[PDB]
Amino acid sequence: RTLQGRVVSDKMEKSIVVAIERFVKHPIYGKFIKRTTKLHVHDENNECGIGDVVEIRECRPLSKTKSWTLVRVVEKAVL
Amino acid sequence: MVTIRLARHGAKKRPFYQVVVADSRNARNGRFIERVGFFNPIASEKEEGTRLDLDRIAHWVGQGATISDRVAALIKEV
Amino acid sequence: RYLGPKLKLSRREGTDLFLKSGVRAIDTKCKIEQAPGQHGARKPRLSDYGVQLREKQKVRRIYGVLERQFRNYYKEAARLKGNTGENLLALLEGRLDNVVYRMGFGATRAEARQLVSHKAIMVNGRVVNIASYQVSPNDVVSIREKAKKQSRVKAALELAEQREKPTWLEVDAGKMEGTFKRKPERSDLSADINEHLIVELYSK
Amino acid sequence: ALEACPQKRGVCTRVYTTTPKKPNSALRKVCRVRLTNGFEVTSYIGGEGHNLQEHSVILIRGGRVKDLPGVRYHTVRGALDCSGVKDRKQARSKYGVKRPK
RNA sequence: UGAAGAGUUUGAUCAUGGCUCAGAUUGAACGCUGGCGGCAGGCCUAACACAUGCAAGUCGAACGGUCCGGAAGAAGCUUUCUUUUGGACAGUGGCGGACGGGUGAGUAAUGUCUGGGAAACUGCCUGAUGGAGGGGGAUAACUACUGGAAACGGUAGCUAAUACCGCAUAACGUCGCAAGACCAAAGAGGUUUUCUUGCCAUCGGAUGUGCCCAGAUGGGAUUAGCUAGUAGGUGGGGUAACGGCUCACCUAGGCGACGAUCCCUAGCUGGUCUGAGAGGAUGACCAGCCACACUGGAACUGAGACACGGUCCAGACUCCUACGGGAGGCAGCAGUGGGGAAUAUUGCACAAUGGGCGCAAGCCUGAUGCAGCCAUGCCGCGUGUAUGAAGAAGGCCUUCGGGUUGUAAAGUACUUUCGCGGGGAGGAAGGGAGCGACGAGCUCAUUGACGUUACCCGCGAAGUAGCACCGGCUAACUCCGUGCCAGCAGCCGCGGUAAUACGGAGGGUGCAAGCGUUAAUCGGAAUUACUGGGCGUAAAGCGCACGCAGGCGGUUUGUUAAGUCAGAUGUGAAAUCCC
């Protein structure tokens, strides 16, 4: 699965957290609601930095919290 | 073990068995895999006593599906 | 059904309903003309709701049916197209037990209802033991071959001879059979009922 | 009724008499009952005469007495120690009174 | 094709607002009233305590004895005794008990519901490939002896297997490097040189599962900051397998108003009922899943139970006891007692269907198939049905003229109950035997209800009946008695000499054992209103400014297109809702 998000942190090594956001309708009201999720993607080449909106795909669970890996960087920077 | 027996729709004054191929574990009148025909002991409802549909069962036969003693008789009658 | 004194309902309704010996001068309505009870002599004071109520009453009493189905058939007849009043009698007149009565197989609807339940009546070959059965046109209603011997029907059909039948029907005393030509209109039926008063009541 | 049960037993604490409200005046028979529910409420005693003592133990039905503010329950005569009314020709279905031969 | 509420706050009116009434359902009942017949159904209160019986065995084509039965011998007869053989019990050996059946306490959690993913497994069964050479060892039964009241136990001696172990062949498989080395396996039975049953290793199929993931899953914040393996990394340990799951070291984070944590409640779901729909309530019968069997905890053996008739430990109870010491626990079936308003035969039986084991014969199977008790409910008949005199009696009502009940209120016949006699169903045929290789197939016979009900035929007597209510809502009237007196009442009220609402009587309505009554669930309420609403005076705008998050936001172009929309496909748990 390909997910789009932002790099809200690049503190850890080879591990970058991507804040993916989506828009879904309320099961009752129906009005759109904003919901995000943090995913620890792998980045061995430490290429992606904070503010980078990259793509995320499902890969072999590098760890318990990391089951995704960096694919391609959409833009350059948007802190 | 996938077996091919009869599914009794049995009702007060209404005996009808459904020769179906299902797992041996499942109940006699539980969820079946696929029906191959029917059986009417009295053959009163319709003139067509049974409809084995050879080609159908001919598939399960060899796939690992075993037929009971009673059903085998009806099946053999084709 | 009500199951009880029918010779009292006639007077109560003011009109002489045909329950049984309505022909003989024995019918209480012929001897004394007034509702049952002690207050049958006193001058009654009916109101609007009164005329409508007592109206459908005699209507349902004639066919001798429950208030439930009688109300159900009303909703149906009122649903389909055409004048409700007309359709009303149509459905009620379509009842198997009722048809049998019109055919002459039974002395009355009460006895007819019994004949039906006793499987002593067939419809288009197959037997029907449900009085609430809706008889459609072109359907033949004859007596059971095994019931062709019972003295009761043997005397009923015997009197049926020379007796005329409704335009919406046609029986054959010989074969003891019968046919339901079509649905009877209000013109054919000569009942002491005001289809316009029975409808207003259910309006409320 | 607490458990929302149709009926509930209870041991009477005292079988005293009470007087109706403003619009009435009499000696209505009542009795405090300690239902198994854990509550001690007062119930009215229907009939022209009863035989309830201190250790009566009678089943409670549930009915408010417009005359006695508080009595929201009625006693079921014909059950337990509560002997049904005697010579009750009319209300036998209530008060519990077998039809005389 | 789908939508009509009413009563009560005023002296009167409108508005607001709460309560209340008839509806459907519930593994019930009490109060008083009983005939019958089909079908269906039965402790919803103490997981309270339990007498008694039952709830898994089956194999001699595994092996020695005993019990039961048959046949043939040594004998003139008897005693005694020998051989062969059938069944089975005791023992030894094999398989099974984690399937089925019961209950719902506990449980908010991927436990469940819905769709996916993979770091997996799967006895028996099915398809395909290959193989089964030689050898060695052990413990019971049995025999002898001893201890104990018993349970049961100690010692000595003999002995076999599809019981255990060592070596080869390698179809293969495993491991390092990279493109090398290592590691398997028991027969038996016969129509015995031909098959049958079974085994060893590998791949696949079938089927059943372990684990992970997105979304969804009640009430309260008068429950808010919480957390130390607690969050992440490396290595290791551990498991069938991922994972701090566990350990060492390092880093120091992780989670929270999209409300964690804590507390309360409840098996869940599909569904059930209700409603126009939405939605609400519920989830009892049946089907799936989960959890639990004296209370609590834990582990082993195994494909699978952490396992009711398996085991270990802690605690209480009951029973047995020469008190030394043992035997159990029906929230399994029936049943008992207690409790309660209250819910049944400690009955009959296996042929059918289905299930376990066996090649088969055959055995086991209160799973189940039926009957009994109770109208608890529904269907064709509670107090009757049909017939019947211009109607002389009795009960009922009455303006006292009359009218009504009109088998007569008598009888008679009945739908035709009940009861008696006969026949006796399956809405299912085999097991066995004959033909055929006791295989397929064909043929035939026995056995009927469940160790006799239903239904059919015949005979046949009319063969009980009561309660509630009658002011209004509630359908159904006056006289008499009493007299704010006694009493009635859900609400509005009624009764002080004419009371239809008090007690009685005549009459009438309802029920037609149901109807009333009591209790419980849903909507009407557009009174939280998303569809359906309001805030000057009726309940209701923050005192103001400003400002964070959030919501909303002018115009033009391009890329992406995540949301959104469309086609196809997979699943759409099953069941149901809807038709």
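Here chain A follows Swiss-Prot for its numbers: 6-84, in order, are the residues you see.
Yeah, the Cβs are placed from backbone N, Cα and C, and that goes for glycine too.
Over in Swiss-Prot, the protein carries these features:
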- A:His31 to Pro: In neamine-resistant mutant nea301 (VARIANT)
- A:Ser68 to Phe: Prevents 30S subunit assembly at 42 degrees Celsius (VARIANT)
Alpha-carbon distance [A:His31 (variant position); A:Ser68 (variant position)] in Å: 33
Chain-internal residues, separated by at least six, CB under 8 A from A:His31 (variant position): A:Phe37, A:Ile38
DSSP state at A:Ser68 (variant position), helix/strand/coil: coil
Other CB atoms within 10 A, centred on A:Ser68 (variant position): 9
